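First comes the structure, then the notes that go with it.
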Amino acid sequence: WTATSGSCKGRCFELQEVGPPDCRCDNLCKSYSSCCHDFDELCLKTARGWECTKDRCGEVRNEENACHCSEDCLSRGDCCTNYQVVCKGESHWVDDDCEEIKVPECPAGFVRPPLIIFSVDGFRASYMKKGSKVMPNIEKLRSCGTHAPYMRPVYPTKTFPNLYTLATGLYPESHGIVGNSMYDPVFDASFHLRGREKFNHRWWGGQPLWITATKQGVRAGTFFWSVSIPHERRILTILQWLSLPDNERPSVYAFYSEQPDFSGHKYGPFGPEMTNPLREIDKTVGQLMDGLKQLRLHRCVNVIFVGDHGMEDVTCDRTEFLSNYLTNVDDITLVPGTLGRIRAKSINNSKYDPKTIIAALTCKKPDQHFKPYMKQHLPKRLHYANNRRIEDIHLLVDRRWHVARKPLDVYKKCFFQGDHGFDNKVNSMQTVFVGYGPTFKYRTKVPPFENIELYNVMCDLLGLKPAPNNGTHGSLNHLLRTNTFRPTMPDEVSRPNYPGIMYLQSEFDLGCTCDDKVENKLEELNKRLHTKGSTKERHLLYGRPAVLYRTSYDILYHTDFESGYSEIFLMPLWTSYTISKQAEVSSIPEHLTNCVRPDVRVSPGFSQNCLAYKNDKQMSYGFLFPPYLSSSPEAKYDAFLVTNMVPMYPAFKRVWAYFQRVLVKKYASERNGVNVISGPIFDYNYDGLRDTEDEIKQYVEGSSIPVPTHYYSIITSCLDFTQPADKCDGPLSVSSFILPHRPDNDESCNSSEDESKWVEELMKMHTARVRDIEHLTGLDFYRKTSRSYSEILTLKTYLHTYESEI
Ligand SMILES: *[C@@H]1O[C@H](CO)[C@@H](O[C@@H]2O[C@H](CO)[C@@H](O[C@@H]3O[C@H](CO[C@H]4O[C@H](CO)[C@@H](O)[C@H](O[C@H]5O[C@H](CO)[C@@H](O)[C@H](O)[C@@H]5O[C@H]5O[C@H](CO)[C@@H](O)[C@H](O)[C@@H]5O)[C@@H]4O)[C@@H](O)[C@H](O[C@H]4O[C@H](CO)[C@@H](O)[C@H](O)[C@@H]4O[C@H]4O[C@H](CO)[C@@H](O)[C@H](O)[C@@H]4O)[C@@H]3O)[C@H](O)[C@H]2NC(C)=O)[C@H](O)[C@H]1NC(C)=O
Ligand SMILES: CNC(=O)C[C@H](NC(=O)COc1c(CN(C)Cc2nc(C)cs2)cccc1OC)c1cccc(C(F)(F)F)c1
Ligand SMILES: [Ca+2]
Ligand code: NA
Ligand code: NA
Ligand SMILES: [Zn+2]
């Protein structure tokens, strides 16, 4: 119940919201059907429109008008935004030349530059170039401020998950808004775009920017606008708040627009109907900037122009139907569209089996336009599994397609030409970032980055301590003139042991054999030098990785590679080696096919054994430093050490061997040498974080050798590829991957073909940031370089996406 008999007089767009049954007058009262009876009359005036005209100038104030052109309007804070232009001979902001804003120029009373967020729904990154002719205000923000060519949204590339990620710095799996539609099985409740359940705070986790501000004494304008409030009224409300007394005035504001998304769904991302929506959003930016100029705030405020996701061409005819795959289609509930999520229709169904559902959806039709995954097997870069609202079965839908349960859902539930939600590396899903103001840089282009990073910077802009989030604070310091955040490197928690030769060969009873007794004062000294770290500069180019948790491990040096060997997990945490452009690939010699050799520096009790692999009929082994890239026949023996061995399913060994035998040399050739760090990852609870020993669900049969869920590589070279990776004077270049360690290649529909036709495609899908590997391993990379720490943080957030140019 709401007592709508109360009044909005002197309360229009009040900041503090009131509780039922008292009627409301805030930004969202319409969405709750709770506005006071006179809210439209008092708060939503429209008389005479939104613009001053020459005949209105100096008018007698009429309080009924939407905005004012009377001599008193500036002191009242409610002039039409073009008042000074029409009535006082001023220029529109867009018409003024860009001039660098070196320092804030703020009116007295202003404690800090205000932050104004201008959020646009469905604004695809390429509109900034493709639409620049019809968007002169936006184009001036972009050219004169700081801009990226695009900003990467989060998956799924839907509205509510991305806007809330913008606000919180969190992945959707952490903030809880994991789709526009959700079912939470603990609450037994459903969240939908339409309706009241979505207002319950239990759905909205983390801590959004307006709550971080308010908790630390910084006042915030409300970030939400009921859809029926015209954009012109939203802008005038923001400008009116900006004229409040100092102690009442907010420091952070947001505007939101439903466009260009609304028209993009109807017309497709580049439909001829799309120009007018772009012109109108531009005109709204111009209102804001003219209004700021009137308030003398246009060289004081920092403005962020930002979108949630882009827009792809999608039509009703490009829909896959699960009814063409499943015998049992009425036993499942599908959350449909540009992603699919599947759960049982009834929890009382003992006939429900996700294994038979996955198999019936796997590579069944030659041009099949979606791929099924158990969520834990989705690319780790998506960070889309650790939430009970995310269904176990996931369908990743190809760009331009939909998935639906049955045909009748598509005509009884073509209209639309555009949609979004696909994989967040897809070019059409990328969106926009421009920052303009005293705290941003002048005429500066910055490389693409992730929307999770902005919360830290907005906190930086407002003098706030950010709540814990998934940004890497400092990785965006190059966007900023001042207010940078100067992080320190984390301290190493575990120091390594450096074992020498401590065991005789006969102390080992591992069931391994090697034809190595085929093997000199000159050159024995040399091998001793290698085992003590004499080639280590060549192979560990950025320092040893620091271990940020408590564990027991050894540094092991070799001619061709260096590793940190865990005595707890019985295998390396990391293995680091450099391959020059001139490096030669060799074979594994016939007499060494089955060679595994005890490592006389590491106890038998802290070693793997061969008999366990013999006995486990599902599990084989591979090597982290590849025997194919040995520098000499004699150095090659090192590659067969029991301390370089890792458990690998035979199907996975097809992938790994092609990566090691073929692709590393190809990258060294292309990049002018590469430094590679490889290793295992254990993430059995799919939380994106390193597992402890007691979270491991699978071991090589009969042993304490834990089985990795994934294997990573970080591949680093010189950004200036005229310099070799090992003699690089300036910035670095990196690509990395986190490959799922699976017992089949069901993910790759073409895997019966030669590895050259499918492996690199798999690896591309599983591309990763170095930061993703850090979370999954508890290791900190790039500890000793010539580079600034913020530059290294940017490097660690880089994702190599393999898309063509935006
Ligand atoms: C991205 O950044 C985010 C933010 O930094 C990272 O997420 C953090 O990761 C931490 C570890 O996973 C986690 O810390 C835990 O917090 C527990 C208390 O959590 C509550 O309080 C915080 C603070 O206000 C709050 O933010 C939490 O909010 C979560 O949960 C609510 C309700 O479900 C949601 O609305 C909200 O969206 C959020 O959910 C997300 O996180 C939870 C986990 O908290 C997931 O379940 C969800 O799926 C979703 O992803 C909470 O309200 C604290 O109690 C934990 O401690 C346990 O474990 C340790 C082991 O050392 C032990 O000391 C404790 O005893 C305890 O164990 C006991 O409980 C176990 C299970 O019941 C049981 O097995 C044991 O036997 C014990 O009894 C732990 O410290 C932190 O909460 C989240 N924060 C957020 C916002 O998500 C994220 O990791 C980053 N991602 C990457 C890839 O880097
Ligand atoms: C019909 N309109 C809609 O459906 C969307 C519209 N959204 C908004 O008015 C503001 O959008 C959001 C922002 C806004 N914020 C400004 C984006 C940010 N960008 C940065 C950079 C930080 S925060 C941040 C976080 C989540 C957001 O929405 C879920 C809306 C209208 C009515 C009610 C709701 C709700 F309560 F259900 F959520 C949502
Ligand atoms: Ca884990
Ligand atoms: Na085996
Ligand atoms: Na296959
Ligand atoms: Zn949309």
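To match Swiss-Prot, the residue numbers of chain A are left as they are there, and the shown ones run 51-463, 468-573, 576-591, 617-887.
Here the Cβ of each residue, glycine as well, is placed from N, Cα and C on the backbone.
As recorded in Swiss-Prot:
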ACT_SITE  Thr209  active site, nucleophile
BINDING   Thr209, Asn230, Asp311, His474  1-(9Z-octadecenoyl)-sn-glycero-3-phosphate binding site
BINDING   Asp764, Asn766, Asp768, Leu770, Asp772  Ca(2+) binding site
DOMAIN    98-142  domain 'SMB 2'
MUTAGEN   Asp171 to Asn  Abolishes lysophospholipase D activity
MUTAGEN   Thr209 to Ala  Abolishes lysophospholipase D activity
MUTAGEN   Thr209 to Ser  15% of wild-type lysophospholipase D activity
MUTAGEN   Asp311 to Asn  Abolishes lysophospholipase D activity
MUTAGEN   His315 to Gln  20% of wild-type lysophospholipase D activity
MUTAGEN   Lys430 to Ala  Impaired secretion. No effect on lysophospholipase activity
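Reduced to three states, the DSSP call for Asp171 (mutagenesis position) is strand. Other Cβ atoms within 10 Å of the Cβ of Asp768 (Ca(2+) binding site) number 16 in total over all chains. Within its own chain, the domain 'SMB 2' (98-142) has Cβ neighbours under 8 Å at 282-283, 285-286, 289-290, 292-293, 336-338, 340-341, 343-345, counting only residues six or more beyond its boundaries. Cα-Cα distance from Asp772 (Ca(2+) binding site) to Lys430 (mutagenesis position): 15 Å (rounded to the nearest whole number). Summary of the 1-(9Z-octadecenoyl)-sn-glycero-3-phosphate site environment: with the site residues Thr209, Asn230, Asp311, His474 set aside, the chain residues having Cβ atoms within 8 Å of the Cβ mean position are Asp171, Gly172, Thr207, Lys208, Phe210, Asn212, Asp358, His359, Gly475. Selection of the recorded positions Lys430, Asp764, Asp768, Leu770 by a Cβ distance under 6 Å from ligand 6 yields an empty set. Residues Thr209, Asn230, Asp311, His474, recorded as contacting 1-(9Z-octadecenoyl)-sn-glycero-3-phosphate, have a largest CA-CA distance of 14 Å. Here the Cα atom of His474 (1-(9Z-octadecenoyl)-sn-glycero-3-phosphate binding site) is found 9 Å from that of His315 (mutagenesis position).
Taking the recorded positions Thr209, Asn230, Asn766 in turn and counting surrounding C-beta atoms within 10 angstroms, the largest count is reached at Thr209. No coordinates are deposited for the 2 residues that fall between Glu573 and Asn576. The C-alpha atoms bordering this gap are 11 Å apart.
Among the recorded positions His315, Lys430, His474, the residue whose Cβ has the fewest other Cβ atoms within 10 Å is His315. On a Cα basis, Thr209 (mutagenesis position) lies 29 Å away from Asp764 (Ca(2+) binding site). Here the candidates are the recorded positions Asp171, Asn230, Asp311, and by Cα distance the one nearest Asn766 (Ca(2+) binding site) turns out to be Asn230. Among the recorded positions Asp171, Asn230, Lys430, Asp768, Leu770, the ones whose Cα sits within 10 Å of the Cα of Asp311 (mutagenesis position) are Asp171. According to DSSP, the secondary structure content of the domain 'SMB 2' (98-142) in residues is 13 helix, 3 strand, 29 coil. Taking Cα separation as the measure, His315 (mutagenesis position) is nearest to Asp171 of the recorded positions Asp171, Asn230, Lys430, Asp768, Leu770.
Cβ-based neighbour count (10 Å, all protein chains) for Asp764 (Ca(2+) binding site) stands at 22. On the backbone, the CA of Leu770 (Ca(2+) binding site) and the CA of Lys430 (mutagenesis position) stand 11 Å apart.
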